[PDB]
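J.: Here it is, the structure in full.
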Amino acid sequence: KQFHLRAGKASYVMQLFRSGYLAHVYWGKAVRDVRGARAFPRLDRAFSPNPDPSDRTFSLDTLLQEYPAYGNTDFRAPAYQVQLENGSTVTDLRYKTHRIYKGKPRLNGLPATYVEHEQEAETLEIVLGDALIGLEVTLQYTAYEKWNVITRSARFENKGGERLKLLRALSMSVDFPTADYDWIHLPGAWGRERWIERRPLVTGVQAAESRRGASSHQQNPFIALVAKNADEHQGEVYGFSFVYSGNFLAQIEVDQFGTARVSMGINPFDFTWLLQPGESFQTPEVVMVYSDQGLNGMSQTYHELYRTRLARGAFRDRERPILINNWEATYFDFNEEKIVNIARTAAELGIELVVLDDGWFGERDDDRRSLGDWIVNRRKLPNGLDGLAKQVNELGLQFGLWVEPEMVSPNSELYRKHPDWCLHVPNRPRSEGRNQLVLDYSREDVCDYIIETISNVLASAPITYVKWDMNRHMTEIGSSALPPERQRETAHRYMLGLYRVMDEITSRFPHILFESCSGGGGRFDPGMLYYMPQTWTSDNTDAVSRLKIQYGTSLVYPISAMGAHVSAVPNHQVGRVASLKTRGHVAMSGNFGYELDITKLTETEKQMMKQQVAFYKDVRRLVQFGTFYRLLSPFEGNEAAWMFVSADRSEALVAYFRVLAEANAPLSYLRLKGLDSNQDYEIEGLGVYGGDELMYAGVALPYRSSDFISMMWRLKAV
Amino acid sequence: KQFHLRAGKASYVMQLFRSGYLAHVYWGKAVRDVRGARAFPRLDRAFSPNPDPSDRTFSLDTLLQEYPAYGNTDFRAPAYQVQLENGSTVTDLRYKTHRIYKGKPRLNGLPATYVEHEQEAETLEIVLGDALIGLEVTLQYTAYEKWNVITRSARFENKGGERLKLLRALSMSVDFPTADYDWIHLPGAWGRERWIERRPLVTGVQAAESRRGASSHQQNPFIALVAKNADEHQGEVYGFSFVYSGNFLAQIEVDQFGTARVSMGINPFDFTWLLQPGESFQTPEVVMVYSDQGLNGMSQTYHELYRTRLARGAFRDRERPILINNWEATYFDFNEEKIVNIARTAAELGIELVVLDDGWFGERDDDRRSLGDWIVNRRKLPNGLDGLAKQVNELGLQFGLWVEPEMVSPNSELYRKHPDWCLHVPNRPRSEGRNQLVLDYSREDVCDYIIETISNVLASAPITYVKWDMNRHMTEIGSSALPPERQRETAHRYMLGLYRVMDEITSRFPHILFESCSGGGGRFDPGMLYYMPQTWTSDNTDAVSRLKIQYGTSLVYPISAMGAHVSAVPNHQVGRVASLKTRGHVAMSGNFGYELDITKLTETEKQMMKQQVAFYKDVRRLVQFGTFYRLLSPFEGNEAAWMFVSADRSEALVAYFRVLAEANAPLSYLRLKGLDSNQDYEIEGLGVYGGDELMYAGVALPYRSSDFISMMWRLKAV
Amino acid sequence: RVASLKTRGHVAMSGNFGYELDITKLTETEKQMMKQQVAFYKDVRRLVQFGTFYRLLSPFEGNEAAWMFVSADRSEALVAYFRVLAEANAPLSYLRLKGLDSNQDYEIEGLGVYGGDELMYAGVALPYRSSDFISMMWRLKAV
Amino acid sequence: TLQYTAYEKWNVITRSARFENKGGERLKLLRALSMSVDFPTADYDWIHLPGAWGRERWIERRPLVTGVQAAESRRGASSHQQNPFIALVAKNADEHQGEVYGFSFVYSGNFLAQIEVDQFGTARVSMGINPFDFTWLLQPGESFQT
């Protein structure tokens, strides 16, 4: 009774134990068969009680499990918890049946990785059931053929005659036989998202989570287990990525016997779900990647999967336009003439898209009003969105628009008419963030209004680009349309509403490239990537600051989705002053664009920016769709380096950065990766060198002074 | 509007902010007055929402709090959470009044540190209230005069007109302004309890907890924050000890801005508490200790407080008897004559107490039956407990008895008669640990039965010693005597029942020395220490294994409560063979005793054991009540060392251990601590040496071969 | 590297103070700054060059660097703090002093009278500043 | 003649040697260090001051290996590369606490600051004029001060 999933060059093995217990066996590099070499001597462990009183060698406290529960002799953190009408939380799920089919199913009202053909992957569904309460839980496993990817999710169903209350419903759980690992998560904040933090495991609970109703800047829904001696270029790494943009829990628990339980899913804190007879609950999925070639190996797998099989729409495989956003340039102080003034200068540079940011609607001259009133400000924009867009188009440039549909200002016509459409609880003060409130997307009437309202706006002008922003986190979570026993479903139902709203709007406008945003990387997660193929990385547009941010972000997400804009100096967020050359090279390492007043630059500055746009277009296909390698970490030292290699290893682009200068510094060298050692590559401006020489010996770096310096090399095989 | 508590040479500072917000200010070395030198620049932090929309610089996400909540702009883990009838979990507590009085209050139905006179400490009660729901929360602070001890606890009271459901009720919470700290907790298992684990903090959640309905071998209810450069002998250390024997949560959360939230209390997992209007809830307390003299400084504070002001009874300040237990000696295979045979041999050695272990009652010839039937086995003990005790007494020895009143075997008359007296949930299989079940101590009838039954047993013979054991952990938590809405109160109510049972029995028999036990240190916590002045440290009686176990245990608990027995070889738990001399030196470093068949030992062994008993009696008052210093850690290397110093520094005892021998090893040296540098000390058998020499230069350690060696030194001031 | 004149002074004032640049080609802003600089160091030349020196934060370990000069009678002190690299939405800091009198109240010129124990056990809150290469300097006088 | 001086006010010990040829035959000094001291244990870190021009005297705190660690100059000066100063610090010592043993050379030429950990965990700290490319001819009646 053994299940063996084959995902790329990896294996995932499970087996049925005794009477319908599902046990974890092996996850790692592909083996032809697990015959039992690494057995599991079942022992009578002290204080670990037995469900079967006759056999003291069996306890759920000592069994490596796929979807464990609490109360039936297991004392470790459960993957799920159900409360009965009698008050008891004891549930025992045992094997019922299973099915195996080619392909991968869609998840209801949720984003998930997909396939274009059934032959791309195989899906295993293991059905568990609790006979007493009529609870059925179907565990979904999918293994891709081409990649080392394993996806897991769960579906609950009440086939009984009583109501069941889900106190906790995590997406997955896995028990490693050893705890000798480090773990990596991505802590951060606004302006500094997704910094890499590697630490050795401790005996107890280590966890990253979000209670903010969104993925968050503070913790990204991603954790990884790494071998003690593993690095960027080698070693075993086990990644876990959550495809969900709301509250989450990412937890690793090490027990008394040195096993490590990794569980991930919707945060059980402040969460319940009521299942009336006939009702079901589908959890979001988690994408698991194994790699023996280190962190770069894992990252590259995620990059291909998320770019080709997560992102959707017409722009999935299309090169992304170089855009200009006016946010840091004008903020709220702008007019129609100012925008067209910027559009003409952008046209001279070769910029392809002009994006109109916040402040175009209602009475928006500040961030204290007008959210929810989505109608053109005729004072700022006399000819409306139609006129402005048309004026940009005749310059041969696309036009884009900024929106924040999930929010409503207390000072707005929408709120005066429908004050109860926001998230709130009875008789409690309504707290505000950035002087705005969150709309109740758990209500159908609200969602319907938003879908139609936004559709009207997008159909009023030739808009080919949309920036969806979110600048606040939920407080006073509650809905007037929900009964008391369903109140704790508000946070999740909110996200389900948003997902529906986005799917409908994006469907009505397939010619529009959507870029998700949340004060930067507030919701940079696989969930949002499913609806909008690219994301605004961070509101911190400083070149040096972006080194850490982009390095950390590239750990999971593809470069194609990583937005990067060249901004003004001194930087608005940090104050730092870095050269336009250095500011360019960092931004070119992601989805390239500009965010600054281009009407105010010198002809000397216009010439360099002109060269930048021209250069990036040449390497655009390489950067956005090529293979990414991280070389030097800004978290570990004074340097940062990475490179892009084409699929056929015939083309390459190398970027190097050094932040702090010191006098009489020793010489530097950089070894490359991902090239073909049997081929010679011409480094433009230097000469032809062997791939083996470039990777094994390295390249001498030029001695250079001042702080925050950059250099870039294009490589082409002979 | 500032509260400043002074506990010994430490300070604890709070202050009211705006409209009744209670904020944390400072905890550390005593300062005469906090004027604000270390201010707190109030900032507008991105995505941190505002309770007052006019002021963006105020958020509960950025405010250091004493008892924080979630949902009112705070996103970090709350100290408490309340669910209303409308389904909302939003609660707003604000200042109402406060009270200050000399002394320390008793906690309702709970153990807590005490005072014998009001002037020993001062108590501050801060009363908070939520006007909407009529919820009142009284925060209790107590500061001792002579020690750096701060105790914290909370009391909820429902003064509203609806029922309130407590989802979480922790004892305390504190926000450190920085997160640059390591943290220490005590992970373990059966046979290896309380190993010391020091680790650097991570950005996220670090937690040690118990879901077993007991303190546990796996995690001890203690955590501490330590400065990066702090050690055993220096640096700032902040300890947190939970006075509770049930489920607990000890958690440290580091947020985006580098603050550290330390929270401790009853585990919110599988826990709710219903407050009908007019009902109250008292949380257990947490003992907070500050020390700038390193880990030993903190430990020594805990030792005096717990020994003199936590432990109770006639044996609080009295020397503890050297005992012999027959468990490892005979197990279940013994009779009346066998006990007297070991009792006679014990008399020759100088042993003062003979303890009859498991197997004396019902039909218990194995561990599968008879729990709950507490009547003498007349086949094994013809003359009963009465006859046996008197037979021991006429040899001049005390008599003791083993009991496990919290458990019932399915195979017993008690279970046949009252099958519903156990902990269970409807229509679910009743899981067993060690073939036994847990009695429902949340029921008053059950508690009443045990009190009467055990009292009858205890009054049937001249018993002056009792070992209270529990060899199983709770599963299927539920009570048939509780309504569905109170079902999740079972675990806590169970402990409240037990506490009542223990308090009543110990009151009826003040002449009996009680030793708590739970398969060793399963319940080694301040809660049990309040009822029983000593505890059985571990079922692992190996000398080398005990090095780690006792070292870790001494971090919080006093040596007087730390039981240690000399056992047979090869060891029953690990297999190791170590000299009788070394087993003694390890055992003499705690509460000394013997556990092996003394009728079967060689004359060579009889000579040493005779000498050991003689020796320990001389240093008994010094060991159990003297000051303890740790010198070498078995967690850090191949050696372990510690020493006992008298209060007046005129007497000392030093113990040294080396586990693994290597050939041609270098010479070793040991430096002492806690002595008076201005006095000369005679090392018995060596010579007179200066205290300054012994501490600054050190003592030469003996060159020796073979494995597992020990040495002991007595010091006497001239 | 381009650092502020304020910073270049504060670091130089932590030693044998002097100048080395064409002072004839300076802006009146720089000239005015240097006039205040010279007068400042003159007022505490004895304290710096002949006082007790304490290191607090090492530039070989973190992103910060700090030290302080304390007199013989510990009646007067001078604290210097430095931060090199900057980051958005940075966490706040506090610096704990050394070598003071715990039972003596001190007056920090610009802030207010504070206890010696509070400065060593609790610390001094470090102000939020953007930009690279930042320098602060507190002066302490007993009452 | 081994020279030791103990200041009453400070914790300072100064050491130096004075050779003297009171024989009839010539003596050749291949090595003449100012001092040497054998520590009973070697559970220490060690701090020296390496660097170069434009970055003199950076702090390197590293644990002791079971061999020889050396900071020296062969440039006829104290050199920017290695300052004549090494220190034995305890494992748990920082700026504010801990046992620290300093060794400072009063000489502006070629030097050798060397620590040697033997098979028995004993540390020998040596400091003086660099023996490399150095000899001193002592005629009968002559002397040499370090």
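Swiss-Prot numbering applies to chain A: residues 10-727, in that order.
Including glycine, each Cβ sits where the backbone N, Cα and C put it.
Taken from Swiss-Prot, the feature active site, nucleophile applies to A:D478. Annotation comment: Swiss-Prot describes A:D548 as active site, proton donor, evidence class experimental evidence. As annotated by Swiss-Prot, substrate binding site applies to A:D53, A:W199, A:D366, A:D367, A:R443, A:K476, A:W477, A:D478, A:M479, A:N480, A:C526, A:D548. Mutagenesis annotation in Swiss-Prot: A:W336 to A, described as Very strongly reduced hydrolytic efficiency against raffinose, but displays medium level of transglycosylation activity compared to none with wild-type enzyme; the structure shown retains the original residue. The annotation that Swiss-Prot gives for the mutagenesis experiment A:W336 to N reads: Very strongly reduced hydrolytic efficiency against raffinose, but displays low level of transglycosylation activity compared to none with wild-type enzyme. Under the heading of mutagenesis, Swiss-Prot lists A:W336 to F or S and annotates it as follows: Strongly reduced hydrolytic efficiency against raffinose, but displays high level of transglycosylation activity compared to none with wild-type enzyme. Where Swiss-Prot documents A:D478 to A as a mutagenesis experiment, the accompanying text is: Loss of activity. Here the residue is the original one, but Swiss-Prot notes a mutagenesis experiment at this spot, A:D548 to N: Loss of activity.
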J.: Tell me the coarse DSSP state (helix, strand, coil) of A:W477 (substrate binding site).
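T.: In three-state terms, A:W477 (substrate binding site) counts as strand.
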J.: Within 10 Å of A:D478 (mutagenesis position) (Cα-Cα), which of the recorded positions A:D53, A:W336, A:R443?
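T.: Final answer: none.
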J.: Under a three-state reduction of DSSP output, how is A:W336 (mutagenesis position) classified: helix, strand, or coil?
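T.: Where A:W336 (mutagenesis position) sits, the three-state DSSP reduction gives helix.
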J.: Which of the binding-site residues A:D366, A:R443, A:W477, A:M479, A:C526 has its Cα closest in space to the Cα of A:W336 (mutagenesis position)?
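T.: Result: the closest of the binding-site residues to A:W336 (mutagenesis position) is A:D366.
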J.: Using a Cβ cut-off under 8 Å and a sequence separation of 6 or more, which residues in the same chain sit near A:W477 (substrate binding site)?
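T.: Residues satisfying the criterion: A:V412, A:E413, A:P414, A:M511, A:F523, A:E524, A:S525, A:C526, A:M541.
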J.: As a test of the contact definition, list every same-chain residue at least 6 positions from A:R443 (substrate binding site) whose Cβ is closer than 8 Å to its Cβ.
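T.: Set apart from A:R443 (substrate binding site) by at least 6 residues yet with Cβ under 8 Å, we have A:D376, A:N480, A:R481.
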J.: Between A:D366 (substrate binding site) and A:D548 (mutagenesis position), how far is it from one CA atom to the other, in Å?
T.: 13
